[PDB]
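Notes follow the structure.
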Amino acid sequence: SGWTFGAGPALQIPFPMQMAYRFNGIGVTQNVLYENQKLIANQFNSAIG
Amino acid sequence: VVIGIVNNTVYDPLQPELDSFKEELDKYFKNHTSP
Amino acid sequence: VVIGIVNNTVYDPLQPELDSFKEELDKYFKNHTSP
Ligand SMILES: *[C@@H]1O[C@H](CO)[C@@H](O)[C@H](O)[C@H]1NC(C)=O
Ligand SMILES: *[C@@H]1O[C@H](CO)[C@@H](O)[C@H](O)[C@H]1NC(C)=O
Ligand SMILES: *[C@@H]1O[C@H](CO)[C@@H](O)[C@H](O)[C@H]1NC(C)=O
């Protein structure tokens, strides 16, 4: 759901489109995520490990 | 490079805004060349 | 009035946007005035 579950009915949204919607808050545009998608995924995985 | 991108048409507004005038420009020229 | 401003050219995209038709417009006028 994302941030919506904490402010109303809990609406649904795919996770690869709920991180392209959080780069925008930082300042970097969203396209960067899709263009690095796979790479970023691996990094995140390694991070948790 | 992006996964899940879906085919469609994008209605770039600037073109029909021009094309609203580009449709009438070409027709006018041909009439004046007729004589 | 500003300090540190630097001379350069600003690529106004709308100008080539209209030039995409203006060039062939000049071509059409060349055809218009050729005979
Ligand atoms: C969405 O997920 C399903 C199963 O997880 C998969 O079969 C489908 O291909 C996915 N959609 C896209 C666009 O990859
Ligand atoms: C989109 O259209 C292009 C050209 O018509 C085609 O090559 C491509 O396979 C299409 N992709 C999808 C997902 O429909
Ligand atoms: C910028 O260009 C203008 C005219 O092209 C000129 O008068 C002026 O001296 C130039 N300024 C600098 C800092 O180059």
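Note that chain A carries Swiss-Prot numbering, so the residues on display, from first to last, are 884-932.
Recorded method is electron microscopy, 3.4 Å.
From the backbone N, Cα and C atoms, a Cβ is placed for every residue, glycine too.
DSSP gives A:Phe888 (variant position) a helix state. Among the sequence features in Swiss-Prot, the natural variant A:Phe888 to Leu is noted as follows: In strain: Eta/B.1.525.
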Practice problem: Return the residues near A:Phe888 (variant position), defined as same-chain residues 6+ apart in sequence whose C-beta is under 8 angstroms from its C-beta, sorted by sequence, else 'none'. | Solution: A:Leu894
